[PDB]
Amino acid sequence: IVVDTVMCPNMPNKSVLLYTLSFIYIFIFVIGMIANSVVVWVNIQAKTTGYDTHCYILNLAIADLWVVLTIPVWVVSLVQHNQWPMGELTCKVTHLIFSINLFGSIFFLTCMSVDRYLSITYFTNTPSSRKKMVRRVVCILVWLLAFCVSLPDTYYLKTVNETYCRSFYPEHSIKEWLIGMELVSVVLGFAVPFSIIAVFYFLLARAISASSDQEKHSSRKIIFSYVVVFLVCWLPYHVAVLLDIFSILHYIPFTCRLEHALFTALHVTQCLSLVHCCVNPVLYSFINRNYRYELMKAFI
Amino acid sequence: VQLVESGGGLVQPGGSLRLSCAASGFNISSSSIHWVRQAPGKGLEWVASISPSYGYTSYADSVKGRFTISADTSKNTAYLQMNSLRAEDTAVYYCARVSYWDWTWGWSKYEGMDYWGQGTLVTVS
Amino acid sequence: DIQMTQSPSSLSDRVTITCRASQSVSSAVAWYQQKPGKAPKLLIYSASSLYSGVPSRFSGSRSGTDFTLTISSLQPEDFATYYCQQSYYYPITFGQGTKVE
Amino acid sequence: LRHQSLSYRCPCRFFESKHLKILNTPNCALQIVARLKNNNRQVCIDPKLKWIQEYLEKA
């Protein structure tokens with residue numbers, strides 16, 4: 001055989017990229033916090049008004065609030081070229097909060113998609129008490145499920161010349177864990193909720209079309225807008241992650257430029273993914289006239 | 001959206017009788033149809049309801065089991081079918097609609113019965 | 001049934017109809033107006049939100065289990081047996097009727 | 001999901017026990033990549049292995 005040596009020189013604009021990401025992340029932090037906080041407040045006040053206010057909406061806002069709230073720790077670590085200045089216990093705690101809440105928010109979207117179709121067909125002769133009970137049961141189940149999937153990553157997350165905190169997975173399964181976990185994150189994050197989103201919005205569009213009274217008040221386009229926005233937020237990031245996995249397994253031949261491209265791509269798409277939590281309030285709450293009226297009341 | 005009742009008449013106790021609430025307009029499987037009886041010189045009392053999507057009926061205790069409610073979605077109409085007639089049953093039977101629109105959903109409210117018929121008089125002589 | 005005590009059952013103008021509930025029912029009450037030999041017309045669904053084509057004189061409120069329909073100035077279309085309803089729990093339970101003479 | 005701080009940019013975040021491509025990255029030190037006859041898949045090898053280090057220093 002022969003050994004080819006590829007000297008990989010330091011990339012020029014790495015510092016610039018990290019500064020740019022911090023610059024985007026601050027905007028994510030501000031907009032996400034503000035949006036979610038006002039939604040939670042308005043949600044509480046709407047129950048007072050006598051509205052059948054969805055439990056799911058309140059929960060979605062809370063879940064997004066937490067994800068957005070774990071941003072500063074990531075920013076601090078990122079500026080120092082992913083070096084870790086905090087403690088191991090800090091690393092574990094921040095990661096667990098980030099993970100549980102992120103999965104939970106996505107799951108609440110999925111619940112709402114199903115709930116639209118159920119509200120038109122099934123729930124219309126169902127007691128008010130019974131539907132509220134169903135929402136509460138689902139709310140507990142989503143939090144529990146979110147907690148369950150988040151836990152393994154935090155367990156193996158341990159702070160490791162230069163200090164970094166990066167998860168060290170079991171000796172004989174390092175590979176397995178890494179790859180496995182991310183794919184679960186991809187499917188549960190995007191494939192499963194996108195499928196649900198598409199199906200129950202296609203059905204919703206069909207149902208509204210069959211109706212004549214409904215379609216006057218409900219736009220046809222906005223239904224598909226929900227589907228397309230979800231697609232846009234998640235697909236690039238998961239593609240970037242998959243490309244990274246391919247490069248590691250070298251089905252993409254190594255180039256210093258390829259590494260630079262991956263580094264840039266992962267970071268940019270990470271910003272796009274984190275924009276998801278900001279955009280969640282707009283789709284389900286802001287469109288509705290009722291929310292706007294309540295929000296005006298709350299504001300004054 | 002118009003409701004017209006066809007039925008009523010004089011029918012001896014222990015009998016049966018059917019009423020129809022013909023609906024012209026709205027999809028009747030995206031709304032629940034309820035019946036409310038006003039007994040002569042006495043208060044209202046809920047009678048029956050149906051969500052035709054899954055045929056999810058629901059009846060008041062007084063008429064529980066002994067009345068039946070069945071709907072057709074092909075032509076919008078709901079049918080209240082009575083059995084075991086009594087003086088209790090003597091009333092003017094109105095058909096009412098609880099309506100729904102999916103434009104709002106997440107910031108919904110607890111709607112009442114809004115589109116009401118004109119009612120047929122059932123007498124149990 | 002989840003009982004409701006609607007009072008007074010006779011009335012005559014500042015008309016208030018107070019409806020108490022046996023259990024906490026949360027804004028699923030309804031009020032009505034059935035003119036004699038004519039089907040009811042909705043006046044207030046939820047607990048304070050009027051239905052379309054229902055005048056501004058009608059005003060709902062919830063004070064726990066003490067719901068109330070208010071008519072600040074009475075009109076000759078208001079002589080009807082108003083029936084308190086709750087739909088929070090099924091069976092849907094109607095009041096005792098509030099005749100307005 | 002994991003933030004990129006938790007999975008810092010390396011050529012591989014795992015190691016295994018013909019041709020070698022040798023990556024001298026300023027990030028996660030010296031790394032190895034090794035062809036496999038399994039599917040032409042190539043993954044990193046331990047950069048603490050002795051004859052690996054001797055080869056790296058030699059080259």
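Sequential numbering from 1, following the chain as shown.
Heads up, the Cβ atoms here are built off N, Cα and C, so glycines get one too.
Here is what Swiss-Prot says about this protein:
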MUTAGEN   D:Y8 to H (Swiss-Prot position 28)  No significant effect on CXCR4 binding or activation
MUTAGEN   D:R9 to K (Swiss-Prot position 29)  Slightly impaired binding and activation of CXCR4
MUTAGEN   D:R9 to Q (Swiss-Prot position 29)  Greatly impaired chemotactic activity and enhanced inhibition by heparin
MUTAGEN   D:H19 to A (Swiss-Prot position 46)  Reduced dimerization in neutral pH. Eliminates the pH dependence of dimerization
MUTAGEN   D:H19 to R (Swiss-Prot position 46)  No effect on CXCR4 activation. Impaired dimer formation, leading to increased chemotactic activity. Eliminates the pH dependence of dimerization
MUTAGEN   D:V33 to A (Swiss-Prot position 60)  Impaired CXCR4 activation
MUTAGEN   D:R35 to A (Swiss-Prot position 62)  No effect on CXCR4 activation
MUTAGEN   D:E57 to A (Swiss-Prot position 84)  No effect on CXCR4 activation
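When the mutagenesis positions D:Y8, D:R9, D:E57 are compared by Cα distance to D:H19 (mutagenesis position), the shortest distance belongs to D:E57. Missing residues between D:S17 and D:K18: 7. Distance between their CA atoms: 15 Å. Spatially close to D:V33 (mutagenesis position) yet at least six residues away along the chain are D:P11, D:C12, D:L20, D:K21, D:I22, D:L23, D:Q42, D:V43, D:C44, D:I45, judged by Cβ distances under 8 angstroms. For D:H19 (mutagenesis position), the count of additional Cβ atoms within 10 Å of its Cβ stands at 11 [all protein chains shown]. Note: the CA-CA distance between D:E57 (mutagenesis position) and D:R9 (mutagenesis position) rounds to 23 Å. Ranking the mutagenesis positions D:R9, D:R35 by C-beta neighbours within 10 Å puts D:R9 at the top.
The CA atom of D:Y8 (mutagenesis position) is located 24 Å away from the CA atom of D:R35 (mutagenesis position). In the structure as shown, the Cβ atom of D:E57 (mutagenesis position) sits within 10 Å of 8 other Cβ atoms. D:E57 (mutagenesis position) falls within a helix when secondary structure is assigned with DSSP. For the recorded site, D:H19 (mutagenesis position), the DSSP three-state label reads coil. Taking all protein chains in view, 18 other C-beta atoms sit within 10 angstroms of the C-beta of D:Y8 (mutagenesis position). For D:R9 (mutagenesis position) paired with D:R35 (mutagenesis position), the C-alpha to C-alpha distance reads 21 Å.
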